[PDB]
Amino acid sequence: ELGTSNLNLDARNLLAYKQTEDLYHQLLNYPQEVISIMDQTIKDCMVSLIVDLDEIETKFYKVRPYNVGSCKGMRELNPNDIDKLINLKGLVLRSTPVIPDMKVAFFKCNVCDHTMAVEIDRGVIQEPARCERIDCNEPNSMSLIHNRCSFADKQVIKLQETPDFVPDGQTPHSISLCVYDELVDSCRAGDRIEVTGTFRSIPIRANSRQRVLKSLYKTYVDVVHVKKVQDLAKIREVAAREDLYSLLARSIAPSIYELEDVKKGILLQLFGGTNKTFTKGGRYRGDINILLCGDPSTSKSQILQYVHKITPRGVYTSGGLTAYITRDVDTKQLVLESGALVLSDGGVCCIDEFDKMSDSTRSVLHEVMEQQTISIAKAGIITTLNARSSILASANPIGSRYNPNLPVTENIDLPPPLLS
Amino acid sequence: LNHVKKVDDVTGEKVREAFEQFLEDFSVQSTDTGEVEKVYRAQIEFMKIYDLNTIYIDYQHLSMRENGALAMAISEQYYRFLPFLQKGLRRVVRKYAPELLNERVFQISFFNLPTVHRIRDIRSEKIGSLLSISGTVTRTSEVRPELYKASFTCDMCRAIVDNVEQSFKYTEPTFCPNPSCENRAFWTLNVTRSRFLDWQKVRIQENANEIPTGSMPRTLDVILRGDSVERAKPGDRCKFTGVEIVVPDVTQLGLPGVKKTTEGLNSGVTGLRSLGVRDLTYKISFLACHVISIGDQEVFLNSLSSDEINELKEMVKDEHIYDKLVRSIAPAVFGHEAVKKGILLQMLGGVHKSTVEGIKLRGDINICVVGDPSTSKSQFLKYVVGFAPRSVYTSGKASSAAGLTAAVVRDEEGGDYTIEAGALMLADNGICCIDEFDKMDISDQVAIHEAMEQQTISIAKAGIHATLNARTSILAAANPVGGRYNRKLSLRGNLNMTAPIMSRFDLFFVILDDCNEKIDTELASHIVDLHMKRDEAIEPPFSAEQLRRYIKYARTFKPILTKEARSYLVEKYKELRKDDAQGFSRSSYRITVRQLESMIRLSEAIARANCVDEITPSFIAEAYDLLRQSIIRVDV
DNA sequence: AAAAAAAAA
Ligand SMILES: Nc1ncnc2c1ncn2[C@@H]1O[C@H](COP(=O)(O)OP(=O)(O)O)[C@@H](O)[C@H]1O
Ligand SMILES: Nc1ncnc2c1ncn2[C@@H]1O[C@H](COP(=O)(O)OP(=O)(O)O)[C@@H](O)[C@H]1O
Ligand SMILES: [Zn+2]
Ligand SMILES: [Zn+2]
C-alpha cells in the first residue's frame, strides 16, 4: 500500500526459531549469496501475496539485517574474521563525493555507426575485438562512448572508533567504509552511527606502471545497514493559562535562585520580535540583544549554556567569528567558509567573556548589529552575506569586585557606542 | 571496401523533425495586438540583422509541444539527441537564411526549467539529462581556445583529411583515403584550417543556506563554452542550466606527452587495448549552456517609449521641480530639509574638466554631517547606499588590512606581491559612505587628503609600485568630542579633525537634538505611523523610478558660464575672502581657491538640476548662501 | 625542516 522497497530484519527474532538459526549461521559464513537469494525470495513473495504486477517489475527488493553480533572495535580485528558480518559503532570523520561506478558499457562501430551494449563483471571488461556486423566485420572500428553508459553511485565514508575504547590515552584508529545507493549521504561529519556489514580485503597496486603487488592488503568494510547512536491542541490549553508568563520564565532556569526579571527578559528575547521589509523605507531590525555584567560569582555562564541548548539554532563561542577564506587541508583547493555569526541566522548567538574581544573583531560586531549584513572582499571574491542574528553576552568588571561608586563604563572597559 | 550503410537512428530523426516543426510554426500570441508573432522567426531575423549565433528556447514553450513525447524525449537524452537538433536547426536556417551560415557553430540554450536541484542532490542516474543547479561561484579560469574540428595532412602524400571530431583527448585520424597511400605515417595538424571555440572552467559550491551543521561544503566543477564565458564572476550566486556529463582521467589514456587520495579504493576499470595494464577512473562534472544571476543625451533619447517621452517632458516643462524634488529624497526620515537638498546636489555631481597641458580639475562634491547621537544620521547613509548605484557602505575603523585605500599582501615565500582594494578603490565612479569618521588612524588619515583632492592613490612598497584610480564622491558622518555639540565653541574646537581635512570637504551640515515637548511627540508619532499604519503608504511627490529617470536625464548636461556670472563670481569670492580675514590673524584661516572651485561646482550642479545649459547669477548667489551659512553655523 | 628579510600591529 506504500510502494516503497525496503525491509528491516532483526537477528534476534531471526534467532528465536530453530530452523532459522541454521540459516543464521549460514548467513554469517556467506553473506552475499544469502542476501541475494533472500531478495529474490521477497521479489517472488510480493506476487505470491498479491494473489498490480506493474509497480513490481520496476522496483527491486533489498534487506537490511542488523544486530547480528556484538559491536567490535578496530583494536581487535583478527584476519580470521574476513568475509564475515560484524557490527561497528563510531563517529564519522569525513565523507566523499559520489563516485560513478561502471555497470554497462556502450560501444560503437565508428565506421558503420552501429552500437552494442556489453555487460561487465568484477570491474574487468572484456572488450570485443570485432563488430558483430559481419557485413563490415572490421576489428579496429570499435570505440567506447563514455557519456552514454550506465553508472552507480559509490561513496566512501571515513569512520573513527568511539573514545570509550581507549582507556590509557592512546590514539583512535580509522576504518574506511563503503555505501551504495540509498546509503549515500545518510551520514555527515560528527555523526555517531552504528553499522552492520561484512569485512573485506584488497591488494594495493603500489607502482601504477607495473603489475607488482604488495604483500599487505588494505582492509575496508562494506555495509548494508546504518543507525544513529496534532500536538497543537496541547499548545492552546497551555496558552489559555493566566500565569503562563511566570511559569514559562521560571522553567528555563530550574537551579538558578531568584533573578526573576533577567529570566523574564531572556525568555522574551528568545521569543523574539517581528521582522518587516517594506519597500519604500527598508527593513527594520527584529533582533533583541542583551548584555550581562557582574562579578564572577553569579553562575552567569550557566544561563548562557541553558539558552544555547534550549534554542533551536545557536552557536556558543568565546573571545574569527565571521566568514574567512580558508585553505582546505586534505584537498589542495580553496573553499569559502562561513563564521559563527552567520551560522546563527534566525537564532540566538551566545558570546562569553565579551571584554577580551581584541580590537579587530569588535568593529565587525559594530557592522553586524546596525546593518545585519556582512561583506567580504578577499582573493577576488566580493559578496554580501546575511546574518540576522541575536546577541546575548556576558562581561566581567576589572578587578576583584565591581565598586558601586564607579559608573559602569570604567569597570567593563567597553566602547561607549557599542554599549549604547 | 564494403561501404555498408550506417544505422539510421530514426528516433533522432523523428525528434529532429518535431523540433524543426515547432521551430517553424510555433505561432504563439503575446498580446491582443500581437495576433501572430512567430517568435523564433523574429529571432532568426535578429540573427540576420545583428550577426548572432546563439538561440534561446524556453522550456515551457517546449513543454506543451507533444507533451512528454517530445519535451521529455529531448530533456532526458539530451546528449543523445543534440546532433539531431543541430541538424534540424541548420536545415531551417539554411531554408530561411542561407547567408547567415557564412559553416558556423550554432548554439542552443534552454531556459526556464520547472525546478532547480541542490549540489547535494546530484546523483549518477541523471547522466546525459538536462538539469539546473545553483551555487556560489568561487573561481574562474582564463578564456583558452579549444580544438573543435581538426584538419590533418598525411605527410608522405600531402592529402587532406578534415572534419575529425575530437574527444577528451587529442585524436589523430586512422586512415588515408588515397588508395596508393595507407597512412603508415601520422599527420600534421593544420592550424589555419582547424576551428577553435572558447573554453572556461568555473567552480561552484553549496550556499550557506542549504548546508547543515558544521560540515564542509560540497564542490563541483562547471565548464562553460561559447558565448557564456566570463558571465559568472567570483562571489556571485548564479543559476546554471546544462547537461550532466562525466570526465575520466586522461593521464591513464594514451597521450603524446609523458605521464584522502592515498587510500585508493576508486572504481577502477581495466581491460582495454589502449589502457594496457592501467585502470580508468571517472569524476562528475557539469556542462553548462545558460547562466543567470540571482544576486550622451541622444543615447538616452534613443531608448524611446510613450512614458519615456511623456514623463520626462512633463518633468522638464514643470515650474516647481526643485521644490518637489528635495521633498522626494528619503521620505522615511523626518525633518532635515537642507541635508536632503545637499544630498541631492551631491548625487547630481559636478562637471569634470582637464586643462590643455594635462592638469586635472576635481569635479565632485564632498559632504560631511556632524551631530549629537541618535539624530537620524545613519539613515541618510543607508538610503544613499541603497539608492545610488556603485555605492559602498563602510565603517571608519576597518577590520581588514586594506583599511580605506589599499594594502599589499604576499604569500609567505610566495611570488604574489599583489594589492588588495579598499573601500575607496571599490567606490570608483560612485559614492563612498564612511561612518564614524573620528577614529581613523594615521595612515588613512594622511592618505585620504591625497585621495580626495588628486583623485589618485600612489604606493611604493617591497618592489611593487602603482598609481590606482580613486575617482569617488565621499559622504561622511561624525560625532563631536564630548558627545554633544557645544554651541559656545566652533567647528574646530569641537571636532578633532585636522585643518587640512576640513578644507577638503565642500559642505557641512550640523544637526542637533533638544528636549522640546512639541518636537519629540511629532517625531514619535511619525515613527509609529511608518512602523504599523502606513509602512508602505508614505507620500513622496515623485516615485523612485521617476527620480532615477530625471537624474539620468540631467546628468547628460554640461552647463557653461556667462560674462555676468564670472563678474558676480569674482565679486563674491573677493567679498568672502575679505570678510573672514577681517576677524582675526593667525586664528582664522578657512577660505582658499578650493572654495571658489566649490562655488563653481555647486553652481554647475544646480544648473544641471534645472536642466539649463547656461548659468544665471541666482545660482551663484544660492551657492554663496550655502557656503556662507556653512560659516554662519560655525559662529553659532 | 631551518635561516633571513619585510610590512603591519
Ligand atoms: N546563585 C547561584 N546559584 C548556583 N550556583 C552559583 C550561584 N552563584 C554562583 N554559583 C556558582 O559559582 C560559579 C560562578 O561562575 P561564573 O561567574 O559563571 O564564571 P564566569 O567568570 O565564567 O562567569 C558557577 O559555576 C556556579 O556553579
Ligand atoms: N524618521 C526619523 N527621525 C528621527 N530619528 C530617526 C528616524 N528614523 C530612525 N531614527 C533614529 O535615528 C537613529 C539613526 O542612527 P544614528 O543617527 O547614526 O545615531 P547613532 O550614531 O546613535 O547610531 C536610529 O537609531 C533611529 O532610532
Ligand atoms: Zn561495423
Ligand atoms: Zn596518405
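Quick note: numbers on chain B are straight from Swiss-Prot, i.e. 97-198, 260-416, 428-463, 500-840, in order.
Header lists the method as electron microscopy, 3.7 Å.
Just so you know, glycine gets a Cβ as well, placed from its N, Cα and C.
Listed features, source Swiss-Prot:
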- B:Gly575, B:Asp576, B:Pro577, B:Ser578, B:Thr579, B:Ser580, B:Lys581, B:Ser582: ATP binding site (BINDING)
- B:525-732: domain 'MCM' (DOMAIN)
- B:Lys581 to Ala: Loss of MCM2-7 complex helicase activity (MUTAGEN)
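For B:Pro577 (ATP binding site), the count of additional Cβ atoms within 10 Å of its Cβ stands at 13 [all protein chains shown]. Using a 10 Å Cβ-Cβ cutoff, B:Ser578 (ATP binding site) registers 9 neighbours.
When the C-beta distance to chain A is held to under 8 angstroms, none of the binding-site residues B:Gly575, B:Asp576, B:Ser578 remains.
In sequence order, B:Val573, B:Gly575, B:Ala681, B:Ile715 are the residues near B:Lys581 (mutagenesis position), counting only same-chain partners six or more apart with C-beta under 8 A. Here B:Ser582 (ATP binding site) comes close to B:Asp639, B:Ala681: these same-chain residues lie at least six apart in sequence, with C-beta atoms under 8 angstroms from its C-beta. Within the same chain, residues at least six positions away from B:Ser580 (ATP binding site) with a Cβ under 8 Å of its Cβ are B:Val537, B:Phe538, B:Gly539, B:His540. A 10 Å cutoff on Cβ-Cβ distances gives B:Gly575 (ATP binding site) a total of 21 other Cβ atoms nearby, all chains included.
Sequence-distant contacts of B:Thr579 (ATP binding site), defined as residues of its own chain at least six apart whose C-beta falls under 8 angstroms from its C-beta, comprise B:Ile715, B:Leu716, B:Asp717. The ATP site is defined by B:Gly575, B:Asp576, B:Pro577, B:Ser578, B:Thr579, B:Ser580, B:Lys581, B:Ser582, and by the 8 Å test on Cβ atoms against their centroid, the other residues of the chain that qualify are B:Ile715, B:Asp717. Around B:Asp576 (ATP binding site), the same-chain residues at least 6 positions away in sequence with a Cβ under 8 Å from its Cβ are B:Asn683, B:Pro684, B:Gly687, B:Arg688, B:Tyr689, B:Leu716, B:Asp717.
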